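Below is one structure; the comments refer to it alone.
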2 protein chains.
Amino acid sequence: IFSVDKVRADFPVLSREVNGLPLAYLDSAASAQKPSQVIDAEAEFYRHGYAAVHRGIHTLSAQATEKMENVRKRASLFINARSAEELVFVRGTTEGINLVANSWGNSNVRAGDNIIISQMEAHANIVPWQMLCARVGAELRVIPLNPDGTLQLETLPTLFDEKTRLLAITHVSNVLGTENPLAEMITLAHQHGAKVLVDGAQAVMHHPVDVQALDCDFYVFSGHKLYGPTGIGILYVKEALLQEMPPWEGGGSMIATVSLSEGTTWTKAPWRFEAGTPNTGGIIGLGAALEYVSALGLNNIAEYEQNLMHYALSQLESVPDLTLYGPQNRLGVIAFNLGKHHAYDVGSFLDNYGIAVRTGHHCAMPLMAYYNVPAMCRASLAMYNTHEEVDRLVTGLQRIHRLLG
Amino acid sequence: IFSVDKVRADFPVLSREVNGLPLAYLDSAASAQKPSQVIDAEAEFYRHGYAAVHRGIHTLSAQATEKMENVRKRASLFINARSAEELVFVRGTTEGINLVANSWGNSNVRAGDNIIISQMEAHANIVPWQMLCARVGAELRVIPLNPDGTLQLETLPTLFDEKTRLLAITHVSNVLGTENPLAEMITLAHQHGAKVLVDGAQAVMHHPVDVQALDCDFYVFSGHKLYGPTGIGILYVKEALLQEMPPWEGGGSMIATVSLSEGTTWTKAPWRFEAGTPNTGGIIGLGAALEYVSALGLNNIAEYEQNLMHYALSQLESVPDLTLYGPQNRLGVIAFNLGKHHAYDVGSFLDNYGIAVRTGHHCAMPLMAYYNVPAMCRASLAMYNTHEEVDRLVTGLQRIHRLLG
Ligand SMILES: Cc1ncc(COP(=O)(O)O)c(C/N=C(\CS)C(=O)O)c1O
Ligand SMILES: Cc1ncc(COP(=O)(O)O)c(C/N=C(\CS)C(=O)O)c1O
Ligand SMILES: [Cl-]
Ligand SMILES: [Cl-]
């Protein structure tokens, strides 16, 4: 079992007051608060161990390089990648998807091919493929939604053919909380020789993730949603694919040689794709975040979060005129609108009560258009949120309905 | 006046021991140690103020967005840019140069044009222009060096013509410590309608920098060399140029709208060029680093550093068989080789004495080739280094010469 009270004690922001009231942070899907263990690990690195990390000769530089490669190894074990050299350090999920779209996309997707995304993708998993389809003159195909927030899987036969190079699909929707049937979709995609990129930004913090079992070709997530620092993320790529990809961002540490007359050669992956000075501070903190999450156990986190989610959905039934978007077995987030009130206003009242929710389009405008609304409210229920915080949200919505109705 | 002892007290790494001896960190040109003020500012943000920064509705998110735009304003004042919206947040100097090469380069440099770099550029200011010259079929021209480490300015007439689109030039060499005559070269480049990008990675920490007085069109530097966190840098672009540049990295926060049928539109610069979740932790720490440096005064820093440099060059005269590379009025770094010994070995012995210097090619292989060596040693003399540390370096070289000679 899992003790939310012990976990909460690790997070100094949770003591904060907003508008004179105690903060209820229900916006972890935008970014997660960090434990002291993560904050201090990064700070301690800066205080006692800092140097440049380019296999430099002196002790601090050599120890710092080792710390960074250890974090790469820890991350590969966290997602059960076969090898640590299948992981690239990127700024976050957005940069990681761009990297795949430019390096792998530009040399595997030719005119007349198609790429398949879904209608629930965040912008990070849409724009890179739009821009790519422009460049190479290919077709962006879209798996549509059902009213309950699941993919219409019956349309897959009309979307997959011999010219399908890539399926780019979200693991968990950042709005609906839908978890997609990745294992089966990957089997189908591979039957046509298509590769699969999985956007795992909203998955890695809710339950164990195993890229060997999924058999995905690419997997991305962001450190800051995983209770870690900003400025760091992970791109997993199958070794066979990764060793064939050409470079993208160019400069020091990703070259092997530079000549003004003979041109330039590049070093092996994953280092080929990490140019300039890595975000060592962020990498250190990400290592600590993975240890912290592993110490609690993702299976215990899942169990607590599922109970909190089931409690919230049960209590929200007593809010009049509340529209919920998505399936009943959602992970992490509850997207809703309250009567005909603008989500902006609902979120402003909730913030006035000290409750932080997100409003707007959630970087998922095609998802908003499918539901024929311009915006939604969204509450995230993370491992450090409490039944009492759910109660504040329910009471808050009731008050807002009564006041503005 | 400036008190190195008071300054040193702000830097917790300087107490560290290496190999059982007290650390002499002479590798700030690779990356600088950070003061407590910088470390704690970032940590405090995570502990009390953390949220996503996308003009979100709730208080923490709104205050966090404001903090980030204040740091942008502080940075523009630090380099005397006319407007805060002329600064883009990038991962560092390397990413910033790539951004210019892809966004501005791809639409202003056509086949048969030329770009001019210098022979002392770091790889970060070479590879992006090589890759670009490939794409568009243009010519990369190179300003050669004199033996003393200065540019051969007499060759400029053979390099500049009507088809010169861009001069990309370093402000201060990371190996030679040469400071280039930027103001005059920019005047010449503008007479041909060429733009100028200045690589300022090794300049911003040594003396005041004023982009209005330089009249450069682009200017880049890295936070981590400026006593700040890793994972953050600044790209300055003249407003007139920046408002015309198309996008590069695509996703959330840099779109204005996303449609699966009508395509995608982009938001205004500078935000057009900041995709995904910004490195807020790093941005906060960079703000603190700028305040800390401003509180000491760049003119006092310059004065102390120049005296330390003049002392070191004077003392190094008593090292037998020492070859120095670069001019006498160098800033920041001393590049050298000791007799016929490999720089790798010299640096290993210095690390054995607790002295951290850099060895290798310093991401400047064409500069190494000009001097017909494969590698050099380099010591950085920063604002927190002492006459006693110079003495340890001089004694160390003497011992190494006697032992290995
Ligand atoms: C499913 C998904 N894929 C990518 C990203 C971008 O991640 P990145 O910013 O690069 O770290 C997100 C970001 N989170 C958001 C979207 S704005 C939210 O608030 O739900 C995402 O949810
Ligand atoms: C003059 C100059 N321009 C760009 C960079 C890259 O900066 P970035 O890594 O992106 O922050 C550097 C890095 N510093 C080095 C080169 S390896 C050193 O050790 O002298 C530089 O000196
Ligand atoms: Cl390099
Ligand atoms: Cl967006």
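Following Swiss-Prot, chain B shows residues 2-406, kept in their order.
When the header is checked for method, it gives X-ray crystallography, 2.2 Å.
Heads up, the Cβ atoms here are built off N, Cα and C, so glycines get one too.
Other Cβ atoms within 10 Å of the Cβ of B:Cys364 (mutagenesis position), summed over all protein chains shown, number 24. DSSP assigns B:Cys364 (mutagenesis position) to coil in the three-state reduction, placing it in neither a helix nor a strand. Marked as active site, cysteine persulfide intermediate by Swiss-Prot: B:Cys364.
Here Swiss-Prot notes a mutagenesis experiment, B:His55 to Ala, with the remark: No effect. Note: B:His55 (mutagenesis position) has non-local neighbours B:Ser62, B:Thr66, B:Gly253, B:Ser254, i.e. same-chain residues 6+ apart with C-beta under 8 A of its own C-beta.
B:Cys364 to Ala appears in Swiss-Prot as a mutagenesis experiment; the accompanying note says: Abolishes activity towards L-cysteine but not towards selenocysteine.
Residues near B:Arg379 (mutagenesis position) in space but far in sequence (CB under 8 A, at least 6 apart, same chain), listed by position: B:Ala30, B:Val176, B:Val334, B:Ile335, B:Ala336, B:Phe337, B:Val358, B:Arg359, B:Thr360, B:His363. Record note (Swiss-Prot) on the mutagenesis of B:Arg379 to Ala: Loss of function.
Only B:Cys364 of the mutagenesis positions listed as B:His55, B:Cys364, B:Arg379 bring a Cβ under 6 Å of any atom of ligand 3; the order follows the sequence. Proximity to ligand 2 at the level of Cβ atoms, with a cut-off under 6 angstroms, picks out B:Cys364 from the mutagenesis positions B:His55, B:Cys364, B:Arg379.
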